[PDB]
Amino acid sequence: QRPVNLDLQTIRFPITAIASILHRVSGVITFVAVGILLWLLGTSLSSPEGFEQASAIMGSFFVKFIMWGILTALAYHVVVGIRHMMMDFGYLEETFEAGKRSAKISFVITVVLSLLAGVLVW
Amino acid sequence: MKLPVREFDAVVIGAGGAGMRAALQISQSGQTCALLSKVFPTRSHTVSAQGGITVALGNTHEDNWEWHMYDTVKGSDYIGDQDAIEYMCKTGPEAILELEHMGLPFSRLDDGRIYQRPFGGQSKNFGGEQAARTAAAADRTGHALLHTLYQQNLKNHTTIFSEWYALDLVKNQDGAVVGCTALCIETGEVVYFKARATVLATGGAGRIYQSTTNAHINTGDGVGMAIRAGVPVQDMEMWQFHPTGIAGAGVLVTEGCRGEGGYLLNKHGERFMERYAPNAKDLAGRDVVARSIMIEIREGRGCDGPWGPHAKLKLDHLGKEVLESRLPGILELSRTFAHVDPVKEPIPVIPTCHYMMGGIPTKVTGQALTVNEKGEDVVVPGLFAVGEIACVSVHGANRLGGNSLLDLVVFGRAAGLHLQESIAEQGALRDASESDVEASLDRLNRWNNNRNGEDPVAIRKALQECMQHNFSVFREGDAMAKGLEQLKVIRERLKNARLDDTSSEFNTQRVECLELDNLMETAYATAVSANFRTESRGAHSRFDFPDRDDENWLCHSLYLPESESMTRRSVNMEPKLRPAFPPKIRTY
Amino acid sequence: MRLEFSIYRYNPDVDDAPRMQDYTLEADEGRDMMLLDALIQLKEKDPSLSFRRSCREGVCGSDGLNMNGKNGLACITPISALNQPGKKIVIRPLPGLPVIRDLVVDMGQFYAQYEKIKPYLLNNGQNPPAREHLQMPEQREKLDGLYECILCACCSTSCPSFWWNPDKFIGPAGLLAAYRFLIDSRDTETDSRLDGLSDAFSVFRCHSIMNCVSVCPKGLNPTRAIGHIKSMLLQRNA
Amino acid sequence: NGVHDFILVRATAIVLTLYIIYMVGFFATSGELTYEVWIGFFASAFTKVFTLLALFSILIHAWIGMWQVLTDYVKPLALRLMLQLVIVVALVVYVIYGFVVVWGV
Ligand SMILES: *Cc1cc2c(cc1C)nc1c(=O)[nH]c(=O)nc-1n2C[C@H](O)[C@H](O)[C@H](O)COP(=O)(O)OP(=O)(O)OC[C@H]1O[C@@H](n2cnc3c(N)ncnc32)[C@H](O)[C@@H]1O
Ligand code: HEM
Ligand SMILES: Oc1c(Cl)c(Cl)c(Cl)c(Cl)c1Cl
Ligand SMILES: O=C([O-])[C@H](O)C=C([O-])O
Ligand code: SF4
Ligand code: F3S
Ligand code: FES
Ligand code: NA
């Protein structure tokens, strides 16, 4: 039975292709993050004691790192997701040039949010 | 039988324009039908056609089929069969509207009718003012036509054996053609397709030359198969060299460029076509425009550069808008293969081997013809031809622009339209014996066993160079006699050529060797014929016989394969709906 | 100047699995050539090398290849666009399709998705034209950028969504053809067509990755086409 | 069918984008995050409802989305149905657990 060339490592991918493979990853990650975020939010409400116990957890550097990633993943999914929707509604052109241009602006808008995320967590 | 047998009413060898129309038609007529093709149907040469289809639709200005019949008969230099040409031009319009109804995406006039453009050899009132009757889709018409015909075959659930290579015809002990053997390219399996009607529709053979507008797959397979079957070929010396191929590339730029307002310039910037053809100018017959450009070069009035000797084709004055709208195809072609942007600078062109006027002689029905010992016509039972592989002949010694596509459709249709009566008329054919089938395989078996023979690469190159230097636009008696001798030599070398790749899973090498056999037979029948015709008519141009000889050569030449000798057939000059156009002096 | 290639090889009767083989070609320094030129010449030196090609002018769509990681046609990719000092020119089959032999893939599923969208004019025969169907230049333009497709398989074989569901997703090439009949004024089956494209896979598997656009040798834009199809689909079922 | 998914996903996206703006709104302008200003925010009817509304939105949005992913990568029918079962129960838990957390504040 026959072989197929699907060796992902031997293929060029444009910035637009990167843009959405990340959108997919960021989405799956956010799905997990919601349970983790809920588990935390639940703690920080049950009692005055639980809240201290939570902001204690948020003190840990290892936690602060994860928390920033989680927020950066969500940041990305939102920005790139709005980019997507903008095409679906005709505010963005579906040409290749316009795809590259918007994929870049997405990345920049995300890096700026990612920082403002670290600042919120530091 | 030690070989699978696949039986059909009709087997159509070839899936380009003519073959797909014929398949489509035969099928809707009740009969079973196998469509064979050595490439995927939409990769056939027809896809590369640009200009459009010539047909008296009368959309652009009021027209008349007889005007078109005149243009053709004159363009053919009076060896086109008038009864068939009458059939074509007259039927044309309906056959072409039929395509539009199949969805073919033609370009449009303001009122919403099929766009038509001026083209080479098109007059009103029997040789009058210039006409514009070539219906087109931009300059991608061939592409539009072929893809439409495929979809029509898809819709119609036609049986298509894609990427199967027809080897050779199969003859019953009565001399009737009862199908053919074919090699499945993917798996390597060899099968016998058994048919009451084998329709050859294998296209041209421009690859017997060194430079051609033809695709790599145009290797005259049909001519070879026919010759080896004992079936004569006709007018094989009439090879049309398109005036404007891209210099140093061979890739065609459409005659639509000149039909839209472009003209040819030489090194001094003279529109030299007004000299060679006062009335029609750059839209004169093709054989004429070809020679003119070649003369301009042959006297140091040609231009030069990285492309080689060439003439300049000027378009820029039509404006970016018109170029991008009416001729976007040659924009990419000229940019890609000439590094010239036709919007600013002229395109470097030179006549290039383009279309094969010759081929298997047929009646309008599509039935293949041979001659008996008395020289009279006889029908080859079971054999048919349509398209470029056929010589009907509607093009005589020079084909008109847009007239090939018309041909494909009209005669592909006709062949199917008349297939029932053809089969009934020929009567039941006796079965092929096992050794009859075994014979077809001989050619293939040789290659499969020859390991230490000659290099086919060198043999092909020798062949092409030979035809290029000896049977090009201008011919002389000496060269042709020597070319012919070198061919005999080259052809000996080939009987001992080697198949370096022995495998069976998609072995393209075996195919290309099988093809070379046909390049050979074709090249040979062409050379033997070009010698034979001791005059000058249409494309055929001899220095040692510069005059058109209507007393001895108002006829077709016929190449008898068994005796490797030449002979003649009458040109028909009896239309049915109007009086024949008498042969007169032909100038543009 | 010398040219170095690394080409995908595979023959079921000999090769246990596929493999990359090295090739060298002496190239006329001054002149530039097309990849297909090289391929044809390599075959003279090694007659076993199988690939497809016909028109050699970028129209037939035969010779689609993954060249240096990206899809395109050998007959119109210049050597000078693939050549970089110190690295071999890497040539592999189009991604995702079964490999028959060497650089030849099995286009089966590609054609299959094409037929699925019923790629032929469907006119119900009412109000027939006196002669040709009358189509105003304005309407005819809507076909532009759609009818020129050469079914070369470049776009679809570079689309992940097609990789994962080559038989449920139509792919760029196909959806382009579908739209080509969806906006043909002469086609009277527009709604029936749309109803066949309303499931979750046919059209909607597309995320706007835009690989399709960047590879099309005819410069067509399957992304925009699929865009229009989605509008029509919402217009109809929303 | 597909047109339904297409719309539902994008609808829930708009809702969730509004929720995020509102939640980032609070965070960006509150300063001293004492246990009291935190619990006060989450006692508000607006915050309770918006949050539950947001949780439903995830249920729908995330389910559609995760389904698309699975049907690209997870071929075997058994394994896939199993993964969907988890993913869905997980999502439903999310909404229920939220109903338990906020209702009690
Ligand atoms: C070369 C060319 C010709 C051309 C043109 C542009 C170019 C570059 N533009 C034209 C135009 O605008 N108007 C017009 O009237 N003619 C134009 N031409 C000429 C015209 O295209 C050709 O004359 C015409 O296309 C010939 O069509 P036909 O149907 O006769 O031939 P084909 O399309 O090449 O089809 C050949 C088929 O046969 C199969 N085949 C060949 N050998 C075999 C074997 N051995 N076994 C099985 N099948 C075989 C091929 O697979 C193909 O399907
Ligand atoms: C809050 C939790 C969220 C989760 C768990 C989530 C998850 C997902 C998942 C799994 C996908 C499918 C990925 C793919 O098809 O590759 C997806 C796609 C998408 N996401 Fe979200 N998302 C969330 C919030 C948001 C928000 C706030 C937006 C607003 C932009 C958004 C916008 C989108 C859009 C527009 C798609 C469309 C993908 C498509 O079907 O083409 N998501 N998301
Ligand atoms: O599955 C995917 C793969 Cl392999 C790639 Cl490379 C990309 Cl770009 C995307 Cl969007 C998906 Cl979903
Ligand atoms: O010039 C063309 O477009 C083409 O060459 C036309 C014919 O007829 O062959
Ligand atoms: S749309 Fe473009 S890339 Fe896709 S098959 Fe057609 S020509 Fe090829
Ligand atoms: S590369 Fe594929 S997902 Fe869509 S825009 Fe493209 S067809
Ligand atoms: S060979 Fe025809 S497309 Fe490249
Ligand atoms: Na002919």
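According to its header, this structure was worked out by X-ray crystallography, 3.2 Å.
Just so it is clear, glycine is given a Cβ too, placed from its N, Cα and C backbone atoms.
Here's what Swiss-Prot has on this protein:
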ACT_SITE  B:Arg286  active site, proton acceptor
BINDING   B:14-19, B:37-52, B:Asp221, B:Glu388, B:404-405  FAD binding site
BINDING   B:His242, B:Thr254, B:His354, B:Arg399  substrate binding site
MUTAGEN   B:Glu186 to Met  Allows recovery of protein cross-linked to SdhE, SdhA is flavinylated
MUTAGEN   B:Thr187 to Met  No recovery of protein cross-linked to SdhE, SdhA is flavinylated
By Cα geometry, the one of the recorded positions (B:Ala18, B:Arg43, B:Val47, B:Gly51, B:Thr187) nearest B:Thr254 (substrate binding site) is B:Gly51
In the same chain, outside B:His242, B:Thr254, B:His354, B:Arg399, whose C-beta lies within 8 angstroms of the Cβ mean position for the substrate site? B:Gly51, B:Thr213, B:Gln240, B:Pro243, B:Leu252, B:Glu255, B:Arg286, B:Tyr355, B:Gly401
In three-state terms from DSSP, label B:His354 (substrate binding site) for me. strand
Please give me the recorded positions out of B:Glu186, B:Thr187, B:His242, B:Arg286, B:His354, B:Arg399 that lie within 10 Å of B:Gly51 (FAD binding site), comparing Cα atoms only. none
If one measures from the C-alpha of the residue listed as 'active site, proton acceptor' to the C-alpha of B:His242 (substrate binding site), what distance in angstrom results, rounded to a whole number? 7
Once near-sequence residues are set aside, which residues in the chain of B:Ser404 (FAD binding site), 6 or more away, have Cβ atoms under 8 Å from its Cβ? B:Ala49, B:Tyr355, B:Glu388, B:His395
Going through the binding-site residues B:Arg43, B:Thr254, B:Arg399, B:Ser404 in sequence order, which have a CB under 6 Å from an atom of ligand 4? B:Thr254, B:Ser404
Around the Cβ of B:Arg399 (substrate binding site), other Cβ atoms within 10 Å, all chains included, total 31
I need the most crowded of these binding-site residues: B:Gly14, B:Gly51. Count other C-beta atoms within 10 angstroms of each C-beta and give me the top one. B:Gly14
The sparsest Cβ environment within 10 Å, among the binding-site residues B:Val39, B:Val47, is found at B:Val39
Check B:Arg43 (FAD binding site) against DSSP and tell me helix, strand or coil, would you? helix
Select, from B:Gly51, B:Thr187, B:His242, each of the recorded positions with a Cβ positioned under 6 A from at least one atom of ligand 1; if none does, say none. B:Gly51
Looking at Cβ-Cβ distances, which residues of the chain lie under 8 angstroms from B:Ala18 (FAD binding site) while being 6 or more apart from it? B:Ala201, B:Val386, B:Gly387, B:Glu388, B:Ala390, B:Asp407, B:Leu408, B:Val409, B:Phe411, B:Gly412
Fewest C-beta neighbours within 10 angstroms among the recorded positions B:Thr187, B:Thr254 belongs to B:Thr187
